[PDB]
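Inspection log for the structure reproduced underneath, given as structure tokens.
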Number of protein chains: 6
Amino acid sequence: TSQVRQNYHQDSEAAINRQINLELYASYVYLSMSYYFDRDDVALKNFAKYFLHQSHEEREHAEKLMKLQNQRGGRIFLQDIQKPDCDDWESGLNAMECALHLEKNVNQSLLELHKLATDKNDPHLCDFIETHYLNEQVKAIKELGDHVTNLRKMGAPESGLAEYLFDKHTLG
Amino acid sequence: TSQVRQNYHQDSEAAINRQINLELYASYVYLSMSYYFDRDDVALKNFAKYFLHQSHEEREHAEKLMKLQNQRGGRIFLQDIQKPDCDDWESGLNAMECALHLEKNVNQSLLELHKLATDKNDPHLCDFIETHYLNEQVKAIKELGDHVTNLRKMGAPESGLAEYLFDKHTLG
Amino acid sequence: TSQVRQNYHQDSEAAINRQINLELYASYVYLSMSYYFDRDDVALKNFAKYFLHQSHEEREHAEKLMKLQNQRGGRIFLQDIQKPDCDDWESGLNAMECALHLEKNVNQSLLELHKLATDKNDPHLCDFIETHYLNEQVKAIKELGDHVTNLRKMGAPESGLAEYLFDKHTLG
Amino acid sequence: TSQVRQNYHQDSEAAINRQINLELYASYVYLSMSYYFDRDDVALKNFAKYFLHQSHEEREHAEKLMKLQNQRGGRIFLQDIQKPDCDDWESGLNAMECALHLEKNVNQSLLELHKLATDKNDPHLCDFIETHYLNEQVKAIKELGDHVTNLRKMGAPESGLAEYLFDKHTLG
Amino acid sequence: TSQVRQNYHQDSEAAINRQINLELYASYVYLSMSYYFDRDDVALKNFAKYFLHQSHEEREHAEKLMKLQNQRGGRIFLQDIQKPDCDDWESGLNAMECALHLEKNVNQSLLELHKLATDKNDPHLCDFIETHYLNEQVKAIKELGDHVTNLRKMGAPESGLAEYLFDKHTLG
Amino acid sequence: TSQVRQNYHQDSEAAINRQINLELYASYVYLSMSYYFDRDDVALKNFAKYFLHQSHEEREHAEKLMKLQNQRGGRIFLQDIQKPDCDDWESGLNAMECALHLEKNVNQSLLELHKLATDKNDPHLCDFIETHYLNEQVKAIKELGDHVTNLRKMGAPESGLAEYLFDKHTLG
Ligand SMILES: [Ca+2]
Ligand SMILES: [Ca+2]
Ligand SMILES: [Ca+2]
Ligand SMILES: [Ca+2]
Ligand SMILES: [Ca+2]
Ligand SMILES: [Ca+2]
Ligand SMILES: [Ca+2]
Ligand SMILES: [Ca+2]
Ligand SMILES: [Fe+3]
Ligand SMILES: [Fe+3]
Ligand SMILES: [Fe+3]
Ligand SMILES: [Fe+3]
Ligand SMILES: [Fe+3]
Ligand SMILES: [Fe+3]
Ligand SMILES: [Fe+3]
Ligand SMILES: [Fe+3]
Ligand SMILES: [Fe+3]
Ligand SMILES: [Fe+3]
Ligand SMILES: [Fe+3]
Ligand SMILES: [Fe+3]
Ligand SMILES: [Fe+3]
Ligand SMILES: [Fe+3]
Ligand SMILES: [Fe+3]
Ligand SMILES: [Fe+3]
Ligand SMILES: [Fe+3]
Ligand SMILES: [Fe+3]
């Protein structure tokens, strides 16, 4: 047992390790989406930048969980990072809809992590989740909802003009 | 024979002279396209700037081949610069499609030049082509593909609104 | 077939996709090594920074291959990123030795990629590999060899004083 | 007929198109002369710069005529650019003498263009020629005459010392 | 065998060691030429500076090959540096002609080195030669040809006025 | 006989020529030592810098003797530069000990040169040696003695920790 470990339940340590893999997976999903929009037959360069930025942020989220695991005296155990669900993401609106779905799934896992930390009376882990993850997830979900709404209202995905102008005026 | 000539095959010298004429021709094609978009009944001023810039670049490419010919001790032999295929380039999308076609033909000629230099064991000429021409061609072709894709998706060429907005937001 | 594809063999496209996964894996290995040295019972903070930097570089290498795949008109196909071989990397010297081994394996795969591009007469892909990958690999391998040599000569891994001072004076 | 066309005779439009080709040809002649002096067995680097600058200026003159053609509502029709008369220009003095001859021929064509515009009562085209072309031609011819005179008086072309010092002290 | 050595043939290692000695020899030749022009009965101070600069560059070329030898895990083996062919270099034109001859011999050895690296499928060594040596040699040979041409045309070596003015206006 | 020669004995001229070769040899020895410490299995980067700097200084010393030879109206006669005694210099302490030995041998030759100039009543050559060489040699020998002393006292060469820390704290 680690000389620094205090009030850190084995279930919490394992759930943090599962959260680490989920953030790496989400980073990988966003990376896949980014270079889809870099294709010569898709060619939405700000969609590609937007998702690449989201990819780097998710990987930063994963590294902060790895730091937290070591701060509390747990041990990081890494798993395979699963390849994303699709190779072809269809359209800008479809990608935005899949990102919304992904962020709500990450949010669900974070809420279950908070429930477990509360059940194990770990207020430091509760505050860690609240300070660095919960409002970031709410903000991301609201922003992705806004984007989906505007794209639908503009006439995406049938209107290629809509996705072109959204890429210019909202993501540029 | 020139006091500087070394490991420079007569076939290479002749192929460089053919490449010089092809770059001048491509410069001329882009010049023709540029002032088509300067017509009062076409009036896409950023299409005109885009192709004028491409015209000057191609002529710079030709001058660097002329410098290389003299660097290796060959002798420049110039030919007529053929007038371009069309006087009327139809639309922004059609011009972009003809430029893509032209750049792939220039790229094909450069690859045959690289094959010949490899067959004649001229590593200096091989590296010259690779450093200054091959990735520039790949970048140009990818960018022209992107442009063609966006214009088609926007509804060009029937939509004059699409070509107007592309001129503003991508080429401006 | 992509409007930009030219002189890009199907075998090359597939090998680039394999190289993309290998660089992501190496990024993951370095990430694992980094947070090993962040453990409270290891506590070599510059070893941790060194490997975290290597992790980010490898992921940049992967993204440049993804950009190249799209530049040539191939299609990125992603695979699972395998979890690294070890969870516990033993010591600073052992980690450096595993990194040396990993970089030589990445280098071997890059050389086989160059052989294939030469066999398919793809000079653009040959120069891409040479310009961005081959000398970077040689430099990394030489630097990791230097580090392994100094650590061994200092008396690592039995001397914890050696790894402490190496962390301060070479990696700090 | 173009919505902007006014007081622009069909003969003027055709003569402008002929002037456009003559300026492109003169640009090509100067380009050929420039890289002659870049040869390792000629090696007069300021002669080469002088003629390269003249080459770029002539091409700017051609582009301003293309702009004028569109400003008046005519239609540009391009022709082949004929390869220059010589491949080998003999000496610095001989090149200067051929440039003088070429500029006087361009000047003659411009004066016939002015006569035609006067005969067709096109004062805008008359002033265009006078403002941008006539005094530029007179200045170029006077400067080329000066150069020919100094080179002859110095003992060119038999004196290679004369052409060396002229390149240094007048063109450098 | 070195822990860093990979894909580095014994023949390549030996040829690099021969190239190292050839660059040191050329550095020595240029050093000898430099101080010839520093003699009170020769007294061409810019000829002396020009060749001293070339001497330092060649020694930098030798040191970069020594660095490359260690980067690839070969072992440097040094040989005597032979004294140059002449003690008395006759005239500025004669020295320039001997330098041209020397640079073409160095270039020949570099091309044979590139052939060997290609025959041993060492793309890293091929690119090393191309990036740092081949175009530098072509540039040096072209510049020395230019100098020889101007000196001959000026009337060197019988005209001591020509070598005086070349020293002032080209090398000063 | 040179128009500038005055009070310059033939024996002095010959001894200066021998001193020129000895300084070039010492420059070569230091160059060899430098890249020994650049080896991946030695890897003392400040030892390598220290000896490379000493290499450049010795070559500057040789060039100042060549300038002096011409200043006095003697004639430089160059000899082969002998390859250094060892290819493998064993350790940092062994290299420092060989450098000390080499500098004392160079110093001995300089003192014999001063004796000869005194015997030939050449006060200008006596002062040249004293101003530029004698105290530089004494300083170099004292500094190399200091280094040898510290390395021995630290436990070099058996202690690889000592050579590592000396490289960091004294030569870095
Ligand atoms: Ca799967
Ligand atoms: Ca025709
Ligand atoms: Ca596994
Ligand atoms: Ca290359
Ligand atoms: Ca003809
Ligand atoms: Ca007027
Ligand atoms: Ca000899
Ligand atoms: Ca010997
Ligand atoms: Fe997240
Ligand atoms: Fe899987
Ligand atoms: Fe998020
Ligand atoms: Fe081009
Ligand atoms: Fe024709
Ligand atoms: Fe191009
Ligand atoms: Fe990598
Ligand atoms: Fe697995
Ligand atoms: Fe690497
Ligand atoms: Fe003109
Ligand atoms: Fe013709
Ligand atoms: Fe003019
Ligand atoms: Fe060299
Ligand atoms: Fe000898
Ligand atoms: Fe050189
Ligand atoms: Fe010395
Ligand atoms: Fe010997
Ligand atoms: Fe010294």
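By Swiss-Prot numbering, chain F shows 6-177, in order.
Each Cβ is built from the backbone N, Cα and C atoms, and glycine gets one as well.
As recorded in Swiss-Prot:
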BINDING   F:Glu28, F:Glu63, F:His66  Fe cation 1 binding site
BINDING   F:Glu63, F:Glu108, F:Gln142  Fe cation 2 binding site
MUTAGEN   F:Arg23 to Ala  Abrogates interaction with NCOA4. Fails to localize to punctate lysosomal structures
MUTAGEN   F:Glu28 to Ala  Reduces iron binding and oxidation rate; when associated with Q-87
MUTAGEN   F:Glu108 to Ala  No effect on iron binding but the oxidation rate is severely reduced; when associated with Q-87
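Between the CA atoms of F:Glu63 (Fe cation 1 binding site) and F:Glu108 (mutagenesis position) there is a gap of 10 Å, rounded to the nearest whole number.
The Cβ of F:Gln142 (Fe cation 2 binding site) lies under 8 Å from the Cβ of F:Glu108, F:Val111, F:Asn112, F:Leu115, each of these being in the same chain and 6 or more residues away along the sequence. You'll find the Cα of F:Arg23 (mutagenesis position) roughly 13 Å from the Cα of F:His66 (Fe cation 1 binding site). Fewest other C-beta atoms within 10 angstroms, among the recorded positions F:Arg23, F:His66, are seen around F:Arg23.
Every protein chain considered, the tally of other Cβ atoms within 10 Å of the Cβ of F:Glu108 (mutagenesis position) stands at 23. Listed in sequence order, the recorded positions among F:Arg23, F:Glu28, F:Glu63, F:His66, F:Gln142 whose CB lies under 6 angstroms from an atom of ligand 25 come out as none at all.
Across the fold, the C-alpha of F:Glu28 (mutagenesis position) and the C-alpha of F:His66 (Fe cation 1 binding site) stand 7 Å from each other. Excluding F:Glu63, F:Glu108, F:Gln142, which define the Fe cation 2 site, the same chain contributes F:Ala31, F:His66, F:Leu107, F:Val111, F:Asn112, F:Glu141, F:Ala145, F:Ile146 within 8 Å (Cβ to the Cβ centroid), listed in sequence order.
Using a 10 Å radius centred on the Cβ of F:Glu28 (mutagenesis position) and all shown protein chains, the other Cβ atoms total 23. Secondary structure at F:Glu28 (mutagenesis position), taken from DSSP and collapsed to helix, strand or coil, is helix. Every protein chain considered, the tally of other Cβ atoms within 10 Å of the Cβ of F:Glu63 (Fe cation 1 binding site) stands at 24.
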